[PDB]
Amino acid sequence: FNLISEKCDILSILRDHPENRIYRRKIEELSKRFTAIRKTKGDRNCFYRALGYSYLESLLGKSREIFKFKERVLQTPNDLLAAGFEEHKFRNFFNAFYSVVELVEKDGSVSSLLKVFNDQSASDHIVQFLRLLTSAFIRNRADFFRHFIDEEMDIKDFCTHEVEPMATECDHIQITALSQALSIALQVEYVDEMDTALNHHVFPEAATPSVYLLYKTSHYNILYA
Ligand SMILES: *CC(=O)NCc1ccc(Cl)s1
């Protein structure tokens, strides 16, 4: 369990910020709304790894939602081709993502899914797939991202440098794009060391979340309500 941990009680993360007034206050408040947490390795891939695991976990045993998700995943090679990715270069990553979706369907256990996400090779193939899909989705909708995010940004250069490469960290744009690309509704909780309210953002704005993540000291950890 070196990439995604076993489930722990929410208050177990007090030991990560010992004798810290503001972190202690915010973690106590968080414990009033959430029961449990999984920690992820801080290797620069933890947003993609956390969202991929938490969303597939939320599908286990749900036969309609699995069918619909599989239907969407089968179309994603068209998104990649439209953005100029070549099939022989994305094949290995697509195949690994499709395989873990079939595992959710066929096997249906938390244990089996957690083993795939802690297998360095399978887990990193999954993350690289999610990164290419994020890049395709932004590139195919460049005017949308320029209109609503930043009219001055260079979309192609941003995708080449800050989305595609392993270990590149995320901002709002990558989170919005991957949420939209896979139709995942997610809520991010923010815990920083400023004397401010514990607060959250939902992607997209009006939705009921499938997935809750905690963003703290640059990691995304997985929360359970
Ligand atoms: C999400 C993720 O992998 N974060 C990487 C980190 C950078 C600084 C940290 Cl401390 S963790």
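Here Swiss-Prot sets the residue numbers for chain A, with the shown residues being 6-230 in order.
Looks like X-ray crystallography, 1.6 Å, at least that's what the header says.
Note that Cβ sites are derived from N, Cα and C of the backbone, with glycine treated the same way.
Counting every protein chain shown, 14 other Cβ atoms lie within 10 Å of the Cβ of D48 (active site). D48 (active site) carries neither a helix nor a strand DSSP state and counts as coil. Taken from Swiss-Prot, the feature active site covers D48 (among others), and the record attributes it to a curator's inference.
Summarising the annotation, Swiss-Prot assigns active site, nucleophile to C51. Residues near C51 (mutagenesis position) in space but far in sequence (CB under 8 A, at least 6 apart, same chain), listed by position: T45, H224, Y225.
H224 (active site) falls within a strand segment according to DSSP. The active site annotation in Swiss-Prot covers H224 (among others) and rests on a curator's inference.
Here the residue is the original one, while Swiss-Prot reports the published mutagenesis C51 to S with the comment Loss of function in vitro.
Taking the Cβ of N226 (mutagenesis position) as centre and 10 Å as the limit, one finds 24 other Cβ atoms among all the protein chains shown. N226 to A appears in Swiss-Prot as a published mutagenesis result, with the remark: Abolishes deubiquitinase activity.
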Given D48 (active site) and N226 (mutagenesis position), what distance in Å do their CA atoms have, once rounded to a whole number?
13
